[PDB]
Structures are given as structure tokens and as C-alpha cells.
Amino acid sequence: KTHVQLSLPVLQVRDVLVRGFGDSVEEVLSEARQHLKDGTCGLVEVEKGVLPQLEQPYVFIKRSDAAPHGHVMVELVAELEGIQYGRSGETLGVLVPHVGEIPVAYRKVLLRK
């Protein structure tokens, strides 16, 4: 399927144990996609002071369309030293590995895979 319905656990930035997916734009997009497939991917909502507490490169989910079955259609955009790889809509949050942190909420997304 070109899209997969996912429910992403929303994590508080200060709880996050593994603060990024790796060391290159290509690696973080790769790793983010693998963790999304394996159900081991969390979401941190972006506000003032969040991104400097996480590791670059960043992987964002961005709204790709204006929402089947409650699931917002999203795609992945990476960012490194202020350059983005991908072009999409509004940021829903920054993806991180999920290693058992307790979430505050779930974000239903339809991921372009």
C-alpha cells in the first residue's frame, strides 16, 4: 500500500531517551521509515525550545493534503543546518525512536510510504 494508517505516541521532549535517528539526512529518513513500519516511532510536538533539545538531522512529519478515517495524510521531510530535504505542508511534529516512554496522546496519521 502507498499509505499506512498509524497511531503515533506523542512524547514530552524531556522524556525522550534517544533524541534522533542518526547522523545523515539519508540515515534519519531511512531509520524513521523503518521505526514507523515496526511501530517503534514517537512524535514530539514542536514548540519554543523543543528542537535544540533534539539531535540533528531532524525528521518532521508534514501535512501532505487537506483526513481519511481521522488520519491526517503526512510525509517525511528531514532538516540539517537549516536546509530541508523534501517539500510539504505544516509540521505535525518531529519523529524520534520510541523505546517505552509513556505518551501524553496519540496522533492518527496516514503515512505516504
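Per Swiss-Prot, chain A residues shown: 11-76, 79-125, in order.
Each residue, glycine too, has its Cβ placed from N, Cα and C.
One natural variant catalogued in Swiss-Prot, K47 to R, is accompanied by this note: In strain: Omicron/XBB.1.5, Omicron/EG.5.1. Less than 8 angstroms from the CB of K47 (variant position) sit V14, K125, each of them six or more residues away in the same chain.
Separation across the 2-residue hole in the deposited chain, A76 to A79, is 7 Å (Cα atoms).
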